[PDB]
Protein chains: 2
Amino acid sequence: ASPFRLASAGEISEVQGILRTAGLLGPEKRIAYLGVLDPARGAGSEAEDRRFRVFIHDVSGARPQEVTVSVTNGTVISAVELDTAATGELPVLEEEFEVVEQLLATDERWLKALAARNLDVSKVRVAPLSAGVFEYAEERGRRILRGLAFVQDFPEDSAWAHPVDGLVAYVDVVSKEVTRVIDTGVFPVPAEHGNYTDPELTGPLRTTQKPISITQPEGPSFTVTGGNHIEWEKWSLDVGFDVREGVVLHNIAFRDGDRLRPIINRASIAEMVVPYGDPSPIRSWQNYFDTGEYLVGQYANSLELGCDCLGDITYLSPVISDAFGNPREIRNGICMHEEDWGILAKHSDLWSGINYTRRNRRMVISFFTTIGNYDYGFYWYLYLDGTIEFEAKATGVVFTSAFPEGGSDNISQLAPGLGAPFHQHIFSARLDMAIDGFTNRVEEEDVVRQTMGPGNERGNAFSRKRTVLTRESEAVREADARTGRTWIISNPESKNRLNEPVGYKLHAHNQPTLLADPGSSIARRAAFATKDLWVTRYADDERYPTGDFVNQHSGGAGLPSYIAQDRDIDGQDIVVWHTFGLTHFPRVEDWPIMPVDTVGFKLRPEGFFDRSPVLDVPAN
Amino acid sequence: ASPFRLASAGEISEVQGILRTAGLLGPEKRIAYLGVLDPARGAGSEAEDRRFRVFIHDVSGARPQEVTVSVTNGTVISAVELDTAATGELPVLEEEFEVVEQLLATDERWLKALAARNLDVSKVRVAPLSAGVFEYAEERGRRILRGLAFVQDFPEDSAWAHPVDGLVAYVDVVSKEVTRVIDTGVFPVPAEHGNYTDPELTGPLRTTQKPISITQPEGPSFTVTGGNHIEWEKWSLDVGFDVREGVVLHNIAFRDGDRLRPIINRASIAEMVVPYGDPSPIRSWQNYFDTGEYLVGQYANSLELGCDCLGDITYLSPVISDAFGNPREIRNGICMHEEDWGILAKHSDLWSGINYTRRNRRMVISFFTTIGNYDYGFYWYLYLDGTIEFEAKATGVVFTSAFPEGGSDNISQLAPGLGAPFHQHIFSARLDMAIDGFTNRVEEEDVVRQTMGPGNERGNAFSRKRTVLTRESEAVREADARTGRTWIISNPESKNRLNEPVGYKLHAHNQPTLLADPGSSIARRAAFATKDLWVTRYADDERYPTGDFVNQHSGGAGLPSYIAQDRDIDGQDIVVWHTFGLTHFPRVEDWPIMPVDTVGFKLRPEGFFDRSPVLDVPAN
Ligand SMILES: [Cu+2]
Ligand SMILES: [Cu+2]
Ligand code: NA
Ligand code: NA
């Protein structure tokens, strides 16, 4: 019954049928994006209208379309032709991943470049890389991918060990033409292999690890109903999945006594970008919007038991559209389980004689995706005590280059002749807040140091201050770790038993934000990434911090455009957009396959409850 | 055989015997501190000399002594009388915890104060609190404790719910006299109970938690030999225990191929302080050095299985001295176990077809201590990938006060009339570094942003810089989260296969440091807490950032005095002292017993290894 249920194979087939019937999905059409839309505000009272949004590409060169369909009613709600030079190109298509290599393989300029390096064309892999927006006037309105080459010595070889530096090509993937081949000079192609399953490199595998067995003999403590509605230790939510964003959480709420209290209406990673900090012309255009350009959900891994997810696991298998509108299941693409999380609360009291210990747990909802060389795990955690946390786990194989003779200020050395350009991985979490309902506001809270003097004669006092963010023009904020800066989302009309507005406090990691010069193309295209926290007034068309069409799209859309409306956010339906990232100077330990590193944020209750919410957790 | 083995009951009895024989431990003597000393540098070549350091108090008012004993040889090495007005009072004795309440109960000023508030003296608990150093000239050279009162309605009641504000007393615990009773006026004693095992407050306990069973059917992957030598997944270390510092790690090293490579010679929490930020004269003197004044090891809990520590647990039961020199065992005071830690590394490669997943694990060494109202867990983690981490878990019951009518800038409200003064918990980790041996140096590494222009025409480049800390005068450093500041400890004479010095990078949480005015007593006594990172040249008498005797001791010792020597630290035997803390504005959710909150730091290999050290971890 839930209008927040996952899309079914039947719904996708039905979208396909509706589009076909309407004349919108002929043989030259391809689906670049398809997803279910969330219910409108206040829609709970009226019957279901399941609506799907679709981006349709045309392989014959005609203009693409944005279409909204009502699958409930079997109708097209809207269909509009896109001018991509203005509003952006559609996301990269799965079917385009081979095309850059294939076209380049019979291009005389490319062949000449490979022959100069004594490389067999049959062994040269070409990564199909997003192009961005730079100085090349001919690319405006054209679907371009750029290609960087990596040598694969044999079918099972890791090509990332053998980058071909000094060479890049640009390709029109619709007209199937090579627009440019740039060769700045030969660099040695690094020779050592990076085959992390080769016994010669691993050596003898360890025999020292004894098994760890995690079981739940009575099954898990959470229930799943309606396909994707979770109930666990007072928490209530729906687990969505979108081909762009991946796992999306809806209707996060906590049952406090008899009342189901909303906390967050929708939580997602709405963008993620990987900007590279190497000024070589071979890579200086490199910025991968894994979410906006590639669609991270589309590449979600099938997760194997006792392996990717350990313990008593409940899986969801979300369905997405292929390029023709046929449903494709991602088998075991979402893991759900609960985990022990050490001590929750503990006190041994001298005066009462009472010794008390309770254990913590968390509910985990995750998926893992692969974007070329990168693999990322996206983890959402709900804790017994009301805390909500997100963690990203970055692994895979680092993107490589040559390591210049005489070193580099922008590239680290991994192996002889092998470099790894510096880069960042920067995420935007979009948290459509609903603290005890939709009437919310945000305050920035700083620690306040106090001067020794009257009222503070021993110079020990310290305090804090809160500044309400009243309008969008005032709500673009930066971190200040030194002053312990956090942001509190509260409901000014809902008070706890102490007559204080209920709230949740966002605790950031205060990692560096986007490092690029403010006048760069990337600082404009990923403007969201330049500041730690943005707050907007909710609008149904304000979905991504980079806008709907990121591929080859200049600035003009996204968060800077939204906040220009300067809307009231003081006791209104608001959305918090938190930027957080990893700055990666690759280390030798990252090669040939990288150990996981992490980043994230959390939100903790701040006078939301009337006392600890975990007093009813039982012993042992 | 190991000179790093835990102290045995026999060794403590033997220290007692040696002291007795030497005339140093008559009936009026009490042991305030006793611990084994680490072996001298280069001592491995000569036979064992187990030496113990002892602080001896005299209950009849004579001067205390610092004594070093050789238990191996049965001799007193040194014994010196202390002038406590100069060098500090000895740590608070367990036997003094009752004395403040007992003396106050027959004092007419105290009795008058309680009668003004209609409080039955038999129900008034008095916390025995460290005094610090303020304006009271008569306290210099005297052992003083201060007392704050809390009402206990019945034997099992949580007295913390019922603070008696407006009242404080000072007591000489040797002469057994009450020096001052200060009554600034009556405040309502908060009435609601805080009994977190009372069904009236908890409500019906949850029946929704299904069991989680963590077992190791073949036993653990670590070995323990010589009582406390651990070997686990290439790591090697010895687990020490000291009554002051608690768990101390010695000789942390990693077996890389055939070579045992040192990383850290000694790791401990060498101090921890809890400064309070309430300017009321009732509490403005409050700063608890839990380590230096109270001795956190002494109060380590006995940890119950399936409860405090879950899984296949190996315990150590360290032995300490009681006040008379008799050995006392802390049964199951140290937990050791390995834990699954999610995904270690993962890649699904498009070109090779190879899908690869490996799981991570960590070795955990922990203890939990109780200091009055506070309970703290101290956790050390070793990970497969070479990472070393510390985490402190803070829980217990918050220290309370009245909540003033009309609010407070320095106290939060928890319940009707019940306040919690703002405070911090600030730790100092002392890391005697040995990166590939003792010849080490520290660099501060910052991210470097670059301007769009020649050499960087697209404005995408970013870099980093490292500054070697060459002498102690230059090695007192602050955090800079915005620039991604870290500190690298390297060995300039030990290079990896890429001709780079091997190293480890310290990643701080960049939480606020000590907030008190720089001219306060606490800023001087806890000077270490005002800066994030200090580096000293190793010296055997430079053990604690606050010096040997913290109780009622002004500035003059500790880190500021050590670094004045301005010694060479550029390729020398050095020690890193990292300050990290929690700033706590108590929330309603913290009452009546606080959910765990955490702080810590970690160190990750940085070109220490020649490639990933976990390529030999087996599948599944
Ligand atoms: Cu990276
Ligand atoms: Cu605290
Ligand atoms: Na909202
Ligand atoms: Na050292």
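By the numbers in Swiss-Prot, the shown part of chain A spans 9-628.
According to its header, this structure was worked out by X-ray crystallography, 1.7 Å.
Here the Cβ of each residue, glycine as well, is placed from N, Cα and C on the backbone.
Residues annotated as active site, proton acceptor in Swiss-Prot, with similarity to another entry given as evidence: A:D298. Neighbour list (A:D298 (active site, proton acceptor), Cβ cut-off 8 Å, at least 6 residues apart, same chain): A:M280, A:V281, A:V282, A:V304, A:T377, A:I379, A:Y382, A:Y384.
Marked as active site, schiff-base intermediate with substrate by Swiss-Prot on the basis of similarity to another entry: A:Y382. In the three-state DSSP reading, A:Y382 (mutagenesis position) counts as strand.
Per Swiss-Prot, substrate binding site is recorded for A:296-307, A:379-384. Reduced to three states, the DSSP call for A:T299 (substrate binding site) is helix.
In the three-state DSSP classification, A:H431 (Cu cation binding site) falls within a strand. Proximity of A:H431 (Cu cation binding site) to non-local residues of its own chain (separation of 6 or more, Cβ distance below 8 Å) is seen for A:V282, A:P283, A:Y284, A:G285, A:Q294, A:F407, A:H592, given in sequence order. The Cu cation binding site annotation in Swiss-Prot covers A:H431, A:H433, A:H592.
According to Swiss-Prot, the mutagenesis experiment A:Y382 to F carries the following note: Loss of activity. Counting Cβ atoms from all protein chains shown, A:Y382 (mutagenesis position) has 23 others lying within 10 Å of its own Cβ.
For A:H433 (Cu cation binding site), the same-chain residues 6+ apart in sequence whose C-beta sits under 8 angstroms from its C-beta are A:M280, A:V281, A:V282, A:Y382, A:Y384, A:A400, A:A402, A:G589, A:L590, A:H592, A:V607. In the three-state DSSP scheme, A:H592 (Cu cation binding site) falls into the strand class.
Taking a C-beta cut-off of under 8 Å and a sequence gap of six or more, A:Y302 (substrate binding site) has these contacts in its own chain: A:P99, A:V100, A:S138, A:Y296, A:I379. Those same-chain residues not listed among A:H431, A:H433, A:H592 yet with C-beta within 8 angstroms of the centroid of the Cu cation site C-beta atoms are A:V282, A:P283, A:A402, A:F430, A:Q432, A:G589, A:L590, A:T591.
By the criterion of other Cβ atoms within 10 Å of the residue's own Cβ, the least surrounded of the binding-site residues A:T299, A:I379 is A:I379.
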